[PDB]
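Colleague: Attaching a single structure in structure tokens format; questions to follow.
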Amino acid sequence: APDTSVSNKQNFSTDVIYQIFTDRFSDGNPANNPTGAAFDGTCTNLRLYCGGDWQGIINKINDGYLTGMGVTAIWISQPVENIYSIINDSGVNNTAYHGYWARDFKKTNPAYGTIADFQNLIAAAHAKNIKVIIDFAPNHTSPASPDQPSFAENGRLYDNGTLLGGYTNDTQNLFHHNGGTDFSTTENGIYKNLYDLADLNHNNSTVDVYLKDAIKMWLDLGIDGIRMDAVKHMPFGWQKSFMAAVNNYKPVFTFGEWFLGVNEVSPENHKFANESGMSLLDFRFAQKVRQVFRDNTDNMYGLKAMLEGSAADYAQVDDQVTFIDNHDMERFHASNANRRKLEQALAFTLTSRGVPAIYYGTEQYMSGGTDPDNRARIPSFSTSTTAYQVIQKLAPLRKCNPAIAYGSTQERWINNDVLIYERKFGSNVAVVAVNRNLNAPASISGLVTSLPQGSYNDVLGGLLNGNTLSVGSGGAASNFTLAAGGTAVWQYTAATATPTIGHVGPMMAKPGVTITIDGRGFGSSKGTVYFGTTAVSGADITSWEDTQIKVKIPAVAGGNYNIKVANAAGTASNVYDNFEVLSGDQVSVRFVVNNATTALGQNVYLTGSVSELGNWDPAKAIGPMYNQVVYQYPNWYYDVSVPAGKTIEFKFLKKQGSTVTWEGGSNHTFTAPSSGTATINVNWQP
Ligand SMILES: OC[C@H]1O[C@H](O[C@H]2[C@H](O)[C@@H](O)[C@@H](O[C@H]3[C@H](O)[C@@H](O)[C@@H](O[C@H]4[C@H](O)[C@@H](O)[C@@H](O[C@H]5[C@H](O)[C@@H](O)[C@H](O)O[C@@H]5CO)O[C@@H]4CO)O[C@@H]3CO)O[C@@H]2CO)[C@H](O)[C@@H](O)[C@@H]1O
Ligand SMILES: OC[C@H]1O[C@H](O[C@H]2[C@H](O)[C@@H](O)[C@@H](O[C@H]3[C@H](O)[C@@H](O)[C@@H](O)O[C@@H]3CO)O[C@@H]2CO)[C@H](O)[C@@H](O)[C@@H]1O
Ligand SMILES: OC[C@H]1O[C@H](O[C@H]2[C@H](O)[C@@H](O)[C@@H](O)O[C@@H]2CO)[C@H](O)[C@@H](O)[C@@H]1O
Ligand SMILES: [Ca+2]
Ligand SMILES: [Ca+2]
């Protein structure tokens, strides 16, 4: 099938995600509605169940609400069974309507529906070319008190009805008992409780295996993608091993949530997205968009800096999931603000690089403060809104104009309030003009583009006061006036002749796994696929077409490879880097080195004989290691993803900048478990 097919679980770049709070969307089956003080059909009390369910979602798919909008994917709340207890906070009754308080990852939340309702959801969706994404929060269970075991469900964890354990009397050590995080450090927010949520111990084989098995069930249920909750709160090493479990089984688009604040730029964030085997929700993008379009705390020069910076920081920028708001922030639209602010932000998001995500209700100009004011019930299903028509006109461009889905981004004109960018991919072009100034028009002159000679109509049809564009020779555009609050989209599409790689997924897996290569101009006849210098052809290429190729990963040594294709004629394409080949199936192992004294600013890293350890390359060493929570300096620790059952040689190193100090003596050795976890405790060798 084509790259734009609904069957494409590896690529969402051409889609438009619609984030749905199940409970707050549509109650299609009143029979499964929670009763008593846990329910509020009037949805006046936003901390209780309102009745939203999967059936309701199906109804909205079948009636044309979502399809008419141009939405090609839906991201729903966590489907797993949540606690049934009504948590009373200082007089405020609280329920697990959000689905974030898991009690059993192998069962569904009855309020949402049964397993059969879920299966029906997948079918109905797929039938309308809509992909299904599920929220997955394996960082914790529920709110618990080690003190008062009577509080909530004591964060109890069940395995398909079978009680595994609780936060109180945790003899098995399923959870972390390190207190609560203050978000002070990364390590602090990782090994300590997120709020009062019972923190899961991923270093426990039981938890490790259980979680990896739970997801496999969902995978089997036909999901097309996963949104990983609180990724900055779980060990990176375990998550990688988790991604490998998914990838080496049934690959699906996965993106996690790594909360970033205003003007917050984390290098840890970048590394995670680049090496974890999963992408992230673009918090850098969302925050900046809000500054520029919402609060006006930054200008177009800031938006531009964000675009060009992110493009350099993310190996796969096109994989980052963009948004303007969500269930954890104030809704973009302020009740007293000009709607044109939201419309423009929408238009910008839909035409920018990455994977656009729209928080349900946006199209309806919903306003609301922080949680839970931002999670009100959708007030209507009207298609007559401007924001609705905007998405409806721009959404589809992601499927018909590859420049928007995989294209580069280039600034072609800029000032405080105006921004004109160009998206380009192969013989495809898209030019977007935005004027955030709602009071003053802008005189556009000297604009140059990649558009062919001719006249271009505004894709938005003037909806946002857009205009036509006249392009002469050299793509030089005729002088024009950009109206206040004006937004215009111009484009040009044409068949690509040369093989052009626009996307790859999964980005990490072991040999034998089938990956997906999307782009243009691959030809209809099988060509050759290159993993570094290794050529692949014939049978291993399970599928080949102009826009998509399906090939199995060759049995090459573990490492980082550049992907490249060639058509039947021998014409090579562009390179697609950062593709990681695993040494095999993965396990999560905790490494511990004792008596490793360092100087302030100097950290300890881990290196080893496997690609998962950097193959003895200090530039690729694991770390910096931790030394606060679980173990304390001069004791360091770190959870790493390593090939299972493999006998690995390793050493530790002290690094300051690029300067390296090796551990003395001989290499440490050990055989990775074939399953579950392990803990390697060693002493620094002088
Ligand atoms: O802001 C967070 C912080 O976290 C990480 O810091 C790393 C360091 O980069 C690593 O070096 C390591 O730190 C170790 C030191 O290596 C080790 O020597 C020891 O440090 C002692 C010092 O010996 C002592 O002099 C004391 O220094 C003073 C400073 O002189 C003063 O300027 C400052 O105001 O206060 C300190 C505290 O008195 O500091 C400690 C006292 O025990 O112990 C630490 C381990 O804690 O590991 C940490 C991670 O925990 C990031 O790498 C770093 O960039 C970031 O700044
Ligand atoms: O050239 C191939 C070489 O590769 C591998 O050697 C690695 C060592 O096993 C490993 O210990 C590490 O060596 C460092 C020492 O530990 C340290 O004391 C000091 O001597 O620096 C060394 C790094 O230069 O890294 C090397 C790889 O560079 C393999 O195991 C060897 O058999 C082989 O000779
Ligand atoms: O003419 C090419 C030129 O176009 C753009 O420059 C704009 C600039 O952004 C405006 O602020 C204003 O000064 O008009 C210029 C047109 O002359 C691009 O920004 C620039 O890179 C490019 O060279
Ligand atoms: Ca219901
Ligand atoms: Ca945690």
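Residues 28-713, in that order, are what chain A shows, numbered as in Swiss-Prot.
The way this entry was determined, per its header, is X-ray crystallography, 2.4 Å.
Including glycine, each Cβ sits where the backbone N, Cα and C put it.
Straight from Swiss-Prot, here's the annotation block:
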type     : residues                                 : note
BINDING  : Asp54, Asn56, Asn59, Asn60, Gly78, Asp80 : Ca(2+) 1 binding site
MUTAGEN  : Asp256 to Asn                            : Reduces activity 23000-fold. Reduces activity 520000-fold; when associated with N-355
ACT_SITE : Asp256                                   : active site, nucleophile
MUTAGEN  : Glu284 to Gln                            : Reduces activity 4100-fold
MUTAGEN  : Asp355 to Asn                            : Reduces activity 56000-fold. Reduces activity 520000-fold; when associated with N-256
DOMAIN   : 526-607                                  : domain 'IPT/TIG'
DOMAIN   : 608-713                                  : domain 'CBM20'
Colleague: Name the one residue among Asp54, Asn56, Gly78, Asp80 whose Cα is closest in three-dimensional space to that of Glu284 (mutagenesis position); these are the binding-site residues.
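Modeller: So, spelling it out, the nearest of the binding-site residues is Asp80.
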Colleague: To the nearest Å, how far is the Cα of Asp355 (mutagenesis position) from the Cα of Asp256 (mutagenesis position)?
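Modeller: Answer for this pair: 12 Å between alpha carbons.
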Colleague: Would you mind reading off the Cα separation of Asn56 (Ca(2+) 1 binding site) from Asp256 (mutagenesis position), to the nearest angstrom?
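Modeller: The Cα atom of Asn56 (Ca(2+) 1 binding site) is 27 Å away from the Cα atom of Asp256 (mutagenesis position).
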Colleague: What recorded positions among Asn56, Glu284, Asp355 have a C-beta sitting less than 6 Å from any atom of ligand 4?
Modeller: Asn56
Colleague: May I ask for the distance between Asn60 (Ca(2+) 1 binding site) and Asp256 (mutagenesis position), taken between their Cα atoms and rounded to an integer number of Å?
Modeller: 26
Colleague: C-alpha of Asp256 (mutagenesis position) to C-alpha of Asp80 (Ca(2+) 1 binding site): distance in Å?
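Modeller: Distance (Cα to Cα, whole Å): 21 Å.
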Colleague: Including all protein chains displayed, how many Cβ atoms other than that of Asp256 (mutagenesis position) lie within 10 Å of its Cβ?
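Modeller: Other Cβ atoms within 10 Å of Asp256 (mutagenesis position): 20.
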Colleague: Counting other Cβ atoms within 10 Å of each Cβ, which of the recorded positions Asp80, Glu284 scores lowest?
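Modeller: Each of the recorded positions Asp80, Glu284 was scored by Cβ atoms within 10 Å; lowest is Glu284.
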Colleague: Would you count the other C-beta atoms found within 10 angstroms of the C-beta of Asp355 (mutagenesis position) for me?
Modeller: 11
Colleague: Determine how many residues of the domain 'IPT/TIG' (526-607) DSSP places in helix, in strand and in coil.
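Modeller: Summed over the domain 'IPT/TIG' (526-607), the classes give 3 helix, 45 strand, 34 coil.
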Colleague: For the domain 'CBM20' (608-713), what does DSSP give as the number of helix, strand and coil residues?
Modeller: 6 helix, 50 strand, 50 coil
Colleague: Note the Cβ centroid of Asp54, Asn56, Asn59, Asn60, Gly78, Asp80, the recorded Ca(2+) 1 site, then list each other residue of that chain whose Cβ lies within 8 Å of it, in sequence.
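Modeller: Near the Ca(2+) 1 site, the remaining chain residues are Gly55, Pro57, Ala58, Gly79, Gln82, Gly83, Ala138.
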Colleague: Can you see whether DSSP assigns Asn60 (Ca(2+) 1 binding site) to helix, strand or coil?
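Modeller: Assignment for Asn60 (Ca(2+) 1 binding site) reads coil.
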Colleague: Suppose we draw a 10 Å sphere around the Cβ of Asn60 (Ca(2+) 1 binding site). How many other Cβ atoms does it contain, all chains included?
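Modeller: Result for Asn60 (Ca(2+) 1 binding site): 18 neighbouring Cβ atoms inside 10 Å.
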